[PDB]
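*Asks:* One structure, as structure tokens, below. Some questions next.
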Number of protein chains: 4
Amino acid sequence: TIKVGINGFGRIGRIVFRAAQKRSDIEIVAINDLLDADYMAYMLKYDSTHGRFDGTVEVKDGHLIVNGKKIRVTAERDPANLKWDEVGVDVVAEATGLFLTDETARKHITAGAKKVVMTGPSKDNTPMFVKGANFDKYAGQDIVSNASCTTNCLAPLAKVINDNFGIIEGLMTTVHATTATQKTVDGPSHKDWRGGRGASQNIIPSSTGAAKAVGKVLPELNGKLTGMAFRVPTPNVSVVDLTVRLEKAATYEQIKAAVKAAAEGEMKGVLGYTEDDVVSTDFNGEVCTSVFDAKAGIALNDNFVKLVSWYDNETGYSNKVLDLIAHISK
Amino acid sequence: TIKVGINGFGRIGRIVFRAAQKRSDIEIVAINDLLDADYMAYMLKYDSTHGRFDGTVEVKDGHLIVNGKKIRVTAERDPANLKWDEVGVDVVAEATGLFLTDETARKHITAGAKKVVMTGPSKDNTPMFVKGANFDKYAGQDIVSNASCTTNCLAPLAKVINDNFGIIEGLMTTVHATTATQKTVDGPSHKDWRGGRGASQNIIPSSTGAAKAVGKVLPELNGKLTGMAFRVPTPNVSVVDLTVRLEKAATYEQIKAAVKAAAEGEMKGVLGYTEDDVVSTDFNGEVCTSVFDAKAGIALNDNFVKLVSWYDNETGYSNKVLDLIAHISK
Amino acid sequence: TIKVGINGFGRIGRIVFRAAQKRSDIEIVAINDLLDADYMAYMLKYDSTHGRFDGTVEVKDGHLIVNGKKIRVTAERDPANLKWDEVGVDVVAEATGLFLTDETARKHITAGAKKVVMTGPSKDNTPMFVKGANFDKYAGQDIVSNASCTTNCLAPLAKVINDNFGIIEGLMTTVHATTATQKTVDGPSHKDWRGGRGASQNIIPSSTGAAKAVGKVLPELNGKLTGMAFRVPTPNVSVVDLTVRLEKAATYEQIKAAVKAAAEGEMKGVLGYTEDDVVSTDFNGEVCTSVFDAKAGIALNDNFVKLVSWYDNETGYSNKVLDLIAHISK
Amino acid sequence: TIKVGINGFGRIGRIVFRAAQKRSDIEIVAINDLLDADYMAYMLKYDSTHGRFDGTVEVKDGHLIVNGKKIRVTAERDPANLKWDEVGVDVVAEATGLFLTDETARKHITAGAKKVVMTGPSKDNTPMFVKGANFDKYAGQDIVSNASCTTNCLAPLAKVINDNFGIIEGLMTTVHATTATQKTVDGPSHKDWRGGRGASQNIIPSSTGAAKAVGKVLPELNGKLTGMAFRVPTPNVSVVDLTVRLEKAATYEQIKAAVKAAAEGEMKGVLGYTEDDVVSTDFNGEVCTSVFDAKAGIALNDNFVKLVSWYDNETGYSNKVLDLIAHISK
Ligand SMILES: OC[C@H]1O[C@H](O[C@H]2O[C@H](CO)[C@@H](O)[C@H](O)[C@H]2O)[C@H](O)[C@@H](O)[C@@H]1O
Ligand SMILES: OC[C@H]1O[C@H](O[C@H]2O[C@H](CO)[C@@H](O)[C@H](O)[C@H]2O)[C@H](O)[C@@H](O)[C@@H]1O
Ligand SMILES: OC[C@H]1O[C@H](O[C@H]2O[C@H](CO)[C@@H](O)[C@H](O)[C@H]2O)[C@H](O)[C@@H](O)[C@@H]1O
Ligand SMILES: OC[C@H]1O[C@H](O[C@H]2O[C@H](CO)[C@@H](O)[C@H](O)[C@H]2O)[C@H](O)[C@@H](O)[C@@H]1O
């Protein structure tokens, strides 16, 4: 197995942890964050969104025992001090949100790890990879990024549409669940004033680099897509609303058929396809990073259409972080 | 003053009632619904969304006294039996949702009213009117419709954009507050399965005829716009997200300037314009039916842009119902 | 197995259905409600609160096939016309909310059923039974009631406390999740004005007969307990807050120990006990009808204490409906 | 007028500011917090809970002009450096939550203020005062505390009940709106694990010192009251549920009459009384710190009763902070 250390035990770190338990190719052997082992165990056991942990959790000698396996727990602020080699870590899932450059993340490698996956968009030239879009472009780099949840939804769908019909131009909106960066009542948010406004009370316009980041994982789409977000009062699951103008005429039936073909073929397990009367909670726990909603989309004409795709912004992204870890470890 | 009777005391009937109190051109003299006078008074006095009624409410002899004025209260199922002439009603605000055809609505005129305004889209050829779009096309008809809240947001903005730059084609999404037709927990909704799913828990895709209805109030846009909705867990205020391809190149600055010009001129009081860091609650109580959000929109290029406009789906629409009543009574 | 027919496919009918699938003593063979088979299948498959159905659902020839078993689907308004004998139904779970008297419910027996369990408090002298409190008092009656969800939480806890320390008097509050009887925005609720007010926006005081109904399943407590409710904006899981004056002095530790003893003994599977830092979502899916929260309670002194117990108002109650069906079928 | 400086521009600081505008006895002349003047102006202008500021707000030369009055804006971390004498501040409203002892708060007086009101419970022996309970006990002290919002609700009601009927013992629950200390999704809360759980998803048991603090403002009740809280998914307005055993027999009618008498007399403007079918949003903006809900309460017998009283945890408390400022400045 690939031995993995998780840096940061926020929503992504904890859902990565849960998603890892079912895999045979990877084992989590260590977690680092500014939390006691007892508090870590509590956060793992009980989850408002995803329910009780499926398995056993005990604290012994200041470390965790999960499904009978020992997991080293540390609280180091400085990544260079993590002593990853002491527990034989191969790959670090870097999930704090604080170390999204080569200089910062590389400290994991100084500390004994072989490779690092950032669980957010890199802030420098560190390459990004999105399953279904460009895992095949991985070129042995020791530090990589899995981009963001919204990019993991938009890119696989954009690729299918562009490959079959040619995207001339597109504009995207994500209607996005509330996240940890938001506030329960109007409070300070110096760099994002709207995002400080009470989350349960409001539809809140927000920026997203996702559509543009698609141009990084799919260079053929560079400059052809951009977008924005609205944060709304749900605790999880989000939806992409993609409006595109197409080079080749395609009826809505042709579009449905092309997406369904991908979902059952090349992009199975990444891209999903439904014709059911679904709502966001139907995707709580969804592993596919993009589930096309056939009945929700609408075409104005054969060259101008609005497509709708769901994503569990916690679960899909977290599973694909693990997919990328396995991928770079081949 | 124009004497008005309200049929139906649901959200629109009650907010129409409140909005009328500040006007000098119109007086509400009668309300009909299947509710006691005491229960009517209760629903008027206390409102979760809009706060306490600003004024006095008393029940006397089975009727209402509001701000010292007597208001006849009846509970007739059959519009033909409403005896509107007995209280000198000029115009009926038909707000039950049940009488959206000429045959049904005309019964108000049989009962002694002179004209009728439906507070929803007509279901037959009854003409629709939207302030800012086509009030000037009113041709003395005795029964009319004020269309819907979403159409009142989309049409004024669409007209400004089309008049200045030429809309080749557009697709719209409304991110829309929860309404009375929805359910608190998953329950039966035979004709709209998704709309039966628990409203506080879900983003729910929903249909809307609004974009197409724009083609009815602005014939020049017939066939060029369509759209869809997502219902989200907020109790009021919604937002239009309009993606358009333009005939004439226009920078985002040109677009902002054109909307601001309308908001300060021809469409003052209908179309609004802001550059502030607003969120949906900032429009709770908004009287403009469309408030353009400059900072939230985004252009991909000079001919392809996404525009954002807010509307209080209760208050703006209700004020414009009254505007239409005054308009047809000139 | 006991063959069961469900009348009414609302929240209780559907969660009863799901909870039955794991049992070996009971099989659901028929469902009746004013819903198509296709719509029934949809409501079974997708649940906002409890996630996707664990198993297979198909519609064939206007009936359902669930986990490979055929289930007759009908839409009869009149219980006497249900033809329960045609599918060999032993016991009816009467979950419509409409037939809570002997006269009405007995029509199930005229139609060929042997016994009936109402899934709500009876409205006449039909006896009520609550597991942990008085199943042992069942005396072969053909029509019974499982009381209500709140009574199923309060009664087992009240019995433990009274049996060990003697309840002189108590007053209860339930902080209760939003239910189907409530409204998404302020709307008509002629017989319960507060309960018509928008559910997602409000704390709403509400009546409950639960504390008094305890006096029916535990006659020794008749007249000694009453209470009230507050409905709050959560979609499921509620909590009892019970304030009692005790005859025998008992420290809080003694109280904890007595509840834990019951939870591990006589009342295992009915009454639960936790000392963890739990919140309501931690009980979504809880099968125990009452889970005592040790850390949340507080004693003023050895004879006056406030005790806190959680219940999943859908799941616990539904499992105990099935328990009562098995019990009366012994 | 009394010149007031506000330290901290969180929910209490901002609602204090708004509530001050209508007063003639007090003027706010200065605000200090780690926020730009432009950001301060934004937070003042738009409020999700209380709507748009009623008046004018401009930023000039790095300070604020509000309703035509200049307000000095500073960003000093150290209270001793506040230079309150430079703007002639008489009293400081200390609303940061960080300086709740004599040592810390007194630094405002070193910096030129004459007196200080903490807008939260003191953490040392600094005396607390609650209008309706013990303003009359103020003995000229230069540093005081207005206690907490829950204490301002419980104490006036407790005093009326005790003065008329004698409280032998009581236990209180507050069902309390979400606050700024809570989290939008499950996140770290090292000293309060439950309070880190997602606020919009959960009923969350929480501690409160309020009932015990009543014993500080009303020494006759020392040791006779304690309580707990449940935080629920509403953005504002909370409710006290007080269960008391009484020395003198009192029917519920006697209790209602005694509370109504206080609300119309000695405690007018502090304690309110309603018999209407109210819900929490009906108190959004409520100035009374305790509004008795006659119809919601319930008596088991003449000596054991549960009483219900509403409070806008932002607005009532903030108005009474100002009342205390005026009181100590007499
Ligand atoms: O930080 C000072 C600036 O705050 C706002 O801009 C931030 O917040 C916006 C959302 O409200 C973001 O779109 C923007 O990218 C942030 O920079 C304010 O709009 C600016 O004018 C202030 O300078
Ligand atoms: O009423 C039977 C049909 O119900 C669904 O379709 C309705 O509900 C949809 C939203 O879930 C609407 O979009 C649609 O317009 C309604 O007709 C179901 O999708 C259909 O297959 C059923 O025949
Ligand atoms: O139906 C007319 C009555 O409505 C109210 O009372 C109902 O609603 C209350 C909750 O708001 C319930 O407590 C009460 O049991 C219901 O009867 C109103 O309070 C009454 O005065 C009206 O007569
Ligand atoms: O900080 C370590 C402790 O955390 C919890 O206790 C805190 O959180 C509780 C609410 O979950 C509060 O009631 C309590 O007062 C806090 O101290 C945990 O319950 C403790 O066992 C941990 O030691």
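The numbering of chain C matches Swiss-Prot: 2-331, in order.
Heads up, header says this was done by X-ray crystallography, 2.0 Å.
Any Cβ shown, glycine's included, is placed from N, Cα and C.
What Swiss-Prot records for this protein is below:
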type	residues	note
BINDING	C:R12, C:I13, C:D34, C:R78, C:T120, C:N314	NAD(+) binding site
VARIANT	C:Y43 to I	In strain: ECOR 70
BINDING	C:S149, C:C150, C:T151, C:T180, C:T209, C:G210, C:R232	D-glyceraldehyde 3-phosphate binding site
ACT_SITE	C:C150	active site, nucleophile
MUTAGEN	C:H177 to N	Reduces activity about 50-fold
VARIANT	C:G266 to D	In strain: E830587
VARIANT	C:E267 to A	In strain: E2666-74
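Burial and contacts for the listed features, if you can.
*Replies:* C:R78 (NAD(+) binding site) falls within neither a helix nor a strand when secondary structure is assigned with DSSP, and so counts as coil. There are 8 other CB atoms within 10 A of the CB of C:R78 (NAD(+) binding site), with all protein chains counted.
Shown in sequence order, the list is empty: the chain has no residue 6+ apart in sequence with a C-beta less than 8 angstroms from the C-beta of C:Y43 (variant position).
Within 10 Å of the C-beta of C:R232 (D-glyceraldehyde 3-phosphate binding site) we count 25 further C-beta atoms, all protein chains included. When secondary structure is read from DSSP and collapsed to three states, C:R232 (D-glyceraldehyde 3-phosphate binding site) falls in the strand class.
The secondary structure of C:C150 (D-glyceraldehyde 3-phosphate binding site), as reduced to three states from DSSP, is helical.
For the recorded site, C:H177 (mutagenesis position), the DSSP three-state label reads strand. On its own chain, C:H177 (mutagenesis position) has C:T151, C:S207, C:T209, C:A230, C:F231, C:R232, C:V233, C:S239, C:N314 as residues at least 6 apart in sequence with a Cβ closer than 8 Å to its own Cβ.
When secondary structure is read from DSSP and collapsed to three states, C:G266 (variant position) falls in the coil class.
Residue density at C:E267 (variant position): 14 other Cβ atoms are found within 10 A of its Cβ, drawing on all protein chains shown.
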*Asks:* When the Cα of C:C150 (D-glyceraldehyde 3-phosphate binding site) is compared with the Cα of each of the recorded positions C:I13, C:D34, C:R78, C:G266, C:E267, which one is closest?
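*Replies:* Minimum Cα distance from C:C150 (D-glyceraldehyde 3-phosphate binding site) across C:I13, C:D34, C:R78, C:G266, C:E267 lands on C:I13.
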*Asks:* Checking the spread of the D-glyceraldehyde 3-phosphate site as listed (C:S149, C:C150, C:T151, C:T180, C:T209, C:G210, C:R232): what is the longest Cα-Cα distance, in whole Å?
*Replies:* 16
*Asks:* So if I draw a 10 Å sphere around the Cβ of C:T120 (NAD(+) binding site), how many other Cβ atoms end up inside it?
*Replies:* 28
*Asks:* Using C-alpha atoms only, work out the spacing between C:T120 (NAD(+) binding site) and C:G266 (variant position) and round it to an integer in Å.
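*Replies:* Cα-Cα distance, C:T120 (NAD(+) binding site) to C:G266 (variant position): 27 Å.
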*Asks:* Name the residues of the same chain, 6+ apart in sequence, whose Cβ is under 8 Å from the Cβ of C:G266 (variant position)?
*Replies:* none
*Asks:* Quick one: largest C-alpha distance among C:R12, C:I13, C:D34, C:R78, C:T120, C:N314, binding NAD(+) per the record, in angstrom?
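*Replies:* Value for the max Cα separation, rounded to a whole number: 27 Å.
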*Asks:* Would you list the other residues of this chain near D-glyceraldehyde 3-phosphate - those whose C-beta lies within 8 angstroms of the C-beta centroid of C:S149, C:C150, C:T151, C:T180, C:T209, C:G210, C:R232 - in sequence order?
*Replies:* C:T175, C:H177, C:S207, C:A211, C:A230, C:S239, C:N314
*Asks:* What's the CA to CA span in angstrom from C:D34 (NAD(+) binding site) over to C:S149 (D-glyceraldehyde 3-phosphate binding site)?
*Replies:* 21
*Asks:* Within 10 Å of C:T180 (D-glyceraldehyde 3-phosphate binding site) by C-alpha distance: pick out those among the recorded positions C:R12, C:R78, C:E267, and say none if nothing qualifies.
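*Replies:* Qualifying among C:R12, C:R78, C:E267: C:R12.
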*Asks:* What is the Cβ neighbour count of C:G210 (D-glyceraldehyde 3-phosphate binding site) at a 10 Å cut-off, with all protein chains included?
*Replies:* 15
